[PDB]
Amino acid sequence: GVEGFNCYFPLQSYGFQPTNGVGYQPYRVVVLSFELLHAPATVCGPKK
Amino acid sequence: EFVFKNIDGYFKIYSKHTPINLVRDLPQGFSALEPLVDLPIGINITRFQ
């Protein structure tokens, strides 16, 4: 459990600051996983 | 009153509320039961309580 010559911590802490430039910013990612079972569809916009 | 039906992958549960006053048995009257909820759920319920 101690970092050595061939051992390092897998969980590098994120160094998010308000001013860090493009690329190092925190990026909120939402993955919506939709399933299409033979039951009717429930969540979407109304029909026009 | 409840009617538990399951036809064609659809669970139909009707509702009826009645003020009742009879002593022992089912009354001599008529009542339809109106749908409150329809549920398109395929379940093979085997026990209840």
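Using Swiss-Prot numbers, chain A covers 482-529, in order.
The deposited model was determined using electron microscopy, 3.6 Å.
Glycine too: its Cβ is placed from the backbone N, Cα and C atoms.
Reduced to three states, the DSSP call for A:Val483 (mutagenesis position) is coil. Its own atom aside, the Cβ of A:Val483 (mutagenesis position) has 5 Cβ atoms within 10 angstroms in the protein chains shown. In Swiss-Prot, a published mutagenesis experiment is listed as A:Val483 to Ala, annotated Increased resistance to neutralizing antibodies.
What Swiss-Prot says about the mutagenesis result for A:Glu484 to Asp is this: Increased replication in human TMEM106B overexpressing cells. Using a 10 Å Cβ-Cβ cutoff, A:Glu484 (mutagenesis position) registers 8 neighbours.
Listed in Swiss-Prot as a mutagenesis experiment, A:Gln493 to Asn is described as follows: Reduced host ACE2-binding affinity in vitro. A:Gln493 (mutagenesis position) has a Cβ environment of 7 other Cβ atoms inside 10 Å.
DSSP assigns A:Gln493 (mutagenesis position) to coil, not to a helix or a strand. Annotation of the published mutagenesis A:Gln493 to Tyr in Swiss-Prot: Reduced host ACE2-binding affinity in vitro; the original residue is retained in the structure shown.
One mutagenesis experiment named in Swiss-Prot is A:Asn501 to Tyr, and its note says Increased binding affinity to human ACE2. Taking Cβ-Cβ distances under 8 Å and a sequence gap of 6 or more within the same chain, A:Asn501 (mutagenesis position) has no neighbours at all.
Here Swiss-Prot notes a natural variant, A:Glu484 to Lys, with the remark: In strain: Beta/B.1.351, Eta/B.1.525, Theta/P.3, Iota/B.1.526, B.1.1.318, Gamma/P.1, Zeta/P.2 and Mu/B.1.621; May enhance affinity to human ACE2 receptor.
Long-range Cβ contacts of A:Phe486 (variant position) within its own chain (separation 6+, distance under 8 Å) are none. In Swiss-Prot, a natural variant is listed as A:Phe486 to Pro, annotated with the note In strain: Omicron/XBB.1.5, Omicron/EG.5.1.
In Swiss-Prot, a natural variant is listed as A:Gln498 to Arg, annotated with the note In strain: Omicron/BA.1, Omicron/BA.2, Omicron/BA.2.12.1, Omicron/BA.2.75, Omicron/BA.4, Omicron/BA.5, Omicron/BQ.1.1, Omicron/XBB.1.5, Omicron/EG.5.1. The number of other CB atoms found within 10 A of the CB of A:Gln498 (variant position), across every protein chain shown, is 10. Annotation note: A:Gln498 (variant position) sits in a coil segment as assigned by DSSP.
Natural variation at this site is recorded by Swiss-Prot as A:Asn501 to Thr, annotated: In strain: 19B/501T.
One natural variant named in Swiss-Prot is A:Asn501 to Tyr, and its note says In strain: Alpha/B.1.1.7, Beta/B.1.351, Gamma/P.1, Theta/P.3, Mu/B.1.621, 19B/501Y, Omicron/BA.1, Omicron/BA.2, Omicron/BA.2.12.1, Omicron/BA.2.75, Omicron/BA.4, Omicron/BA.5, Omicron/BQ.1.1, Omicron/XBB.1.5, Omicron/EG.5.1; May enhance affinity to human ACE2 receptor.
Swiss-Prot documents A:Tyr505 to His as a naturally occurring variant and attaches the note In strain: Omicron/BA.1, Omicron/BA.2, Omicron/BA.2.12.1, Omicron/BA.2.75, Omicron/BA.4, Omicron/BA.5, Omicron/BQ.1.1, Omicron/XBB.1.5, Omicron/EG.5.1. Within 10 Å of the C-beta atom of A:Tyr505 (variant position) sit 12 other C-beta atoms, taking all shown protein chains into account.
Calculated from their C-alpha atoms, the gap between A:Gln498 (variant position) and A:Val483 (mutagenesis position) amounts to 28 Å. Put simply, A:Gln493 (mutagenesis position) is 13 Å from A:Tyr505 (variant position) when counted between their Cα atoms.
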